[PDB]
Every structure is written in C-alpha cells, then in structure tokens.
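Since the structure comes first, as structure tokens, the remarks are kept for the end.
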Amino acid sequence: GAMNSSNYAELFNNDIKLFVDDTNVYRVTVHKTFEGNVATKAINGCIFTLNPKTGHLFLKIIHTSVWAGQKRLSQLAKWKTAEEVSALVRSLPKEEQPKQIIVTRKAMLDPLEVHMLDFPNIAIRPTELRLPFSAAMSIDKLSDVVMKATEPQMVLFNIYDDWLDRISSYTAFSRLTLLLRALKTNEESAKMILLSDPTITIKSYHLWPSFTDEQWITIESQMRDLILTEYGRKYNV
Amino acid sequence: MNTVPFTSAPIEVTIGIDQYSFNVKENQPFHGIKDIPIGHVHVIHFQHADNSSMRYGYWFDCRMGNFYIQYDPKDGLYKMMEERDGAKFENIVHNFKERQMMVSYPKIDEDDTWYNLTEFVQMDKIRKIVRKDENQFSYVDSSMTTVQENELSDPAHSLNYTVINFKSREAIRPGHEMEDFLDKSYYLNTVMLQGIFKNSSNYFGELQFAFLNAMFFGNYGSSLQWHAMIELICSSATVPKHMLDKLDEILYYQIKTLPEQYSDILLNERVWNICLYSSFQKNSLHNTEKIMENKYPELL
Ligand SMILES: CC(C)OCc1ccc(C(=O)O)cc1
C-alpha cells in the first residue's frame with residue numbers, strides 16, 4: 001500500500017525496506033544551438049536507494065553513455081532505474097533483501113514491478129510522503145563522485161554518518177529530510193549554515209560536519225528558520 | 001428447428017434465449033420455446049421477477065441432444081435436463097396443444113446478429129471453461145468467479161478462462177522487460193496464439209464467450225476477461241492483418257448489441273480509450289471506433 005505519516009514510525013521497524021528515488025537518473029543541461037535551436041546535453045546522474053533504518057545508501061551512478069542512441073529517454077530512465085534496482089536486490093544475500101521497496105514517484109511502479117517479478121514476496125509501493133531526495137546532488141561528496149565518473153559505478157555511503165551511535169533511526173531520518181528540504185529550498189544558504197564555521201570539519205569518511213549534540217540542535221533550528229523564511233518570501237506571508 | 005420445452009413456469013421470470021427475451025408470469029401456461037435453428041450454439045437465461053439477484057443460465061447445442069427446462073422447488077431455479085429417449089421427447093414436442101403454449105424463436109431473416117456474436121464460440125470449448133462433464137450443457141451465473149480471480153473459492157463452480165496477466169512471468173521474457181511490457185506481441189503471438197489457443201479462432205471464441213457472459217449474466221470476471229483479451233491485441237505492435245480486421249467486426253457487433261443503459265457497467269473507460277486512441281492498433285478498429293463514438297461519446 002501507500003506509505004505516509006500515521007505509519008511514519010513503521011519505516012523504522014525491523015522489516016527491511018528501501019526507498020528508491022529516480023529524479024536524478026536522467027539529467028540534462030539546456031543550451032542554444034548554432035542555428036538558434038535549443039538542445040539538451042545529458043550529464044551523469046544517479047539512482048538514490050536508501051535504507052531508512054540503517055542509513056545505507058546504494059548510489060548507482062548513471063553514466064551518460066547509457067543514453068547514447070536511445071529514444072524516449074524520460075521513459076527509458078524509469079526502466080533503467082528498475083533494471084538497476086532489481087540487479088541490486090539480486091546481488092544482496094537473501095537475508096539482506098528488502099521486504100518492501102517504496103518508490104518516491106508513482107511512475108516507477110510498473111517498471112519496478114515488472115523487473116521484480118522474480119521476487120513476488122517483495123512489495124512495491126508508492127508513498128504519500130513528500131520527500132526531498134531530489135536534493136541529494138546538493139551533498140557535495142555525492143555530487144563529486146557522480147560528476148567525476150567515467151563509467152557506470154555503484155558507491156556505498158552511510159547518509160547518517162555516525163549519528164546512529166547517538167540518536168535513533170527515526171530521529172536521523174528526520175534530520176536528513178530537514179537538511180535535504182533546506183538544501184532543496186535554498187541551497188546556497190543551507191550550505192552557508194553547514195559550512196560557516198571552519199573549525200567544525202567533515203571527516204574524510206563522512207558526508208556532513210562533525211557537530212556536537214547541541215550544535216545539531218542549533219543547526220536544525222537554523223534549517224527550520226531557513227525553510228519558514230522561504231515560505232514567507234514565496235507566499236508573501 | 002428444435003424445441004426446448006418447459007414442464008411448467010411456477011415462478012414469474014424473465015427468460016432470455018440468445019439475444020431475445022420475454023416475460024412469463026407466475027404459473028402462466030408456458031411450455032417452452034419452439035422453432036430454434038439447430039445452430040452450433042445457444043443460451044437460455046433467467047432472471048426471477050421477485051428476486052433479480054442471480055441471473056443464471058445454460059449454454060447448449062441442440063445437436064448434442066434434447067434439452068428441456070424443469071423448475072426445481074427445492075433449489076429454486078429453472079434447471080436444464082437432457083432426455084436420452086428421443087422418441088418420448090419427439091412425442092411431447094410433436095403435441096399440437098403443447099406447441100400452442102410455446103413461444104417461437106423469432107429470428108428475422110435479415111438478422112445475422114446471433115451468429116456474428118457467436119461465430120467463434122463452440123460448445124466443446126465452453127465445456128472446458130465451465131467444467132461439469134456429466135452434462136452436455138453448461139451452467140453460468142452472475143456470481144461465478146474466474147480461476148484467475150480466485151488466485152488474487154470453490155474451483156468446481158469457477159470459470160476456467162485462460163489466465164491473462166500483463167505483469168507476470170508468462171507475459172514478460174527475462175531480459176526483455178521494457179520491450180514486452182510496452183509491446184505485448186510476444187505474449188500475444190508466441191505464448192497465447194501459438195502456445196495456448198493454437199489459432200485466432202479459438203482466441204476469438206473465448207473473447208466472444210466472455211463478452212456474452214458479461215452481458216447476459218452481469219458476470220464481472222467475464223467482463224474483465226473480455227477487456228483483457230481486447231487489450232492484449234491492441235497493445236501488440238505485431239498482429240496478423242486478418243486478425244485485426246476480424247477483431248473490428250467482432251467488437252462492432254458486440255458494441256451494437258449492448259443495451260444502451262448498460263454502458264457504465266459493461267465498458268471500461270480506460271481500456272477502450274487506450275485501444276481506440278493510444279494503442280498500436282488505434283487505426284485498425286475503424287468500424288468499432290465509429291459505433292463507439294456515435295453511440296457512447298460520453299465514455300470517451
Ligand atoms: C411441453 C412439455 C410440458 O414439456 C415438458 C417436457 C418434460 C420432459 C421431457 C422429456 O423428458 O422428454 C420433454 C418435455
């Protein structure tokens with residue numbers, strides 16, 4: 001079924017589940033030709049597949065060569081996402097395979113169901129949660145690895161760094177979606193908030209800065225303020 | 001000409017015989033239907049006046065024997081039975097007084113409708129869908145579920161239609177996921193026509209039978225099956241030319257025969273808009289498109 005907020009805590013029960021976001025798989029720049037026309041140029045993208053309980057992010061880099069000589073690329077991108085997610089599931093030991101895959105866009109449902117026919121016990125479902133995973137490419141280390149890739153590649157991250165040493169999965173997911181919503185709403189100001197203090201660094205093996213508990217409370221407040229400020233600017237409130 | 005006599009009509013009922021229908025009052029002197037062409041196939045259907053729930057009926061072929069209807073006061077329905085003693089049956093049906101209380105199968109000579117609707121329907125295939133081998137005729141009713149429906153609760157009282165499921169391994173070749181889901185030609189031509197049905201005539205026969213069960217009995221699983229068999233052809237880029245042309249004629253007569261007040265319940269807006277306006281075969285259904293547009297423009 002469709003996921004949401006009555007059962008927001010269920011995301012963090014012990015049934016393995018993966019979110020799949022395909023909004024950065026097919027990416028283009030739009031530029032004007034010599035004749036005067038406008039033309040797209042594809043740039044590398046990625047599939048964002050996240051376990052919300054553990055923070056494990058399976059980042060499949062989609063190299064622009066996969067689009068060469070193909071038609072209807074927006075449509076193909078969904079089937080390519082579905083192909084790669086099915087391949088990921090098949091590559092995992094049975095005890096690590098998800099019980100549910102939650103797609104952030106309903107248009108992924110049929111491609112994924114068709115590619116997952118070998119796994120009839122894996123539920124494929126949409127969600128009514130609006131999630132800001134399209135802002136994943138605002139995370140500098142993720143954007144860097146996608147843009148530097150010269151071939152298809154899978155890269156594993158923990159998108160929660162070491163937070164689960166100190167907070168619950170529920171709290172970590174809430175922190176992540178707040179950060180990502182802020183990056184989506186006002187990327188340059190959200191990066192200023194995170195990077196304004198040169199004495200708080202990002203560990204070589206992390207994605208986010210090494211904030212103390214109290215610093216995270218302050219950061220989270222500043223991100224909430226950013227989001228509310230932008231709402232007011234947008235709707236003249 | 002053949003006769004389907006009735007022992008009596010103890011309860012008021014609407015009686016259908018093929019595409020025709022008439023009413024019988026409670027305990028009316030009604031002894032049956034006279035002057036039926038031997039044909040290849042027929043259907044006699046019932047809807048009780050005092051309880052319109054359960055429409056039910058019988059498919060039969062006069063060539064396979066002598067069928068009569070007798071009301072069963074215990075089970076409360078008109079039952080079809082066969083008389084093996086043809087002389088006794090000939091004696092009862094000869095009877096001039098008995099024939100006076102029978103209604104004549106009223107076929108207009110210009111009317112070829114019944115046979116356009118049942119051209120590909122054969123009793124031996126009906127008996128495989130409706131499994132009751134001890135009778136030569138086949139009972140269907142409004143409530144009977146299909147085998148496929150049962151898979152998503154009595155396998156004896158089920159409609160054993162060919163399972164068609166677009167998101168199944170049977171329909172999708174590993175390695176051809178996108179190809180086969182967007183272009184169902186593999187599933188149509190290799191799996192269904194070459195593999196299961198053997199030829200288009202048998203495919204069309206099941207499609208026609210499904211349509212008629214949906215129309216005459218309001219059988220929902222039959223409607224699902226009719227629409228699926230249509231959508232499978234239309235969603236295939238590669239279909240023999242003879243089959244597309246024949247499909248247009250089959251569907252034209254089905255849409256023509258449909259009760260006009262029954263379009264909300266017997267026609268699936270999604271499937272028909274896909275088939276007529278979006279699918280690979282949008283342009284191959286010229287006559288069906290024309291009758292649908294002028295008869296049911298609201299659905300489209
Ligand atoms: C017209 C008359 C009442 O038909 C009833 C009926 C009943 C049985 C048979 C039979 O078994 O042969 C034939 C006819």
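Along the chain as shown, residues are numbered 1 onward.
We read in the header that X-ray crystallography, 1.6 Å was used to get this structure.
Just so you know, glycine gets a Cβ as well, placed from its N, Cα and C.
Features as listed in Swiss-Prot:
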- A:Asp21 to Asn (Swiss-Prot position 1853): Reduced growth at 30 degrees Celsius. Strongly reduced growth at 16 degrees Celsius (MUTAGEN)
- A:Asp22 to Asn (Swiss-Prot position 1854): Reduced growth at 30 degrees Celsius. Strongly reduced growth at 16 degrees Celsius (MUTAGEN)
- A:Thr23 to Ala (Swiss-Prot position 1855): Reduced growth at 30 degrees Celsius. Strongly reduced growth at 16 degrees Celsius (MUTAGEN)
- A:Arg105 to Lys (Swiss-Prot position 1937): Severely impaired growth. Reduced growth at 30 degrees Celsius. Strongly reduced growth at 16 degrees Celsius (MUTAGEN)
Least Cβ-crowded entry, counting other Cβ within 10 Å, from the mutagenesis positions listed as A:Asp21, A:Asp22, A:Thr23, A:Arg105: A:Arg105
Coarse DSSP state, helix versus strand versus coil, of A:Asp22 (mutagenesis position): coil
Rounded Cα separation (Å) that holds between A:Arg105 (mutagenesis position) and A:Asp22 (mutagenesis position): 8
DSSP three-state assignment (helix, strand or coil) for A:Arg105 (mutagenesis position): coil
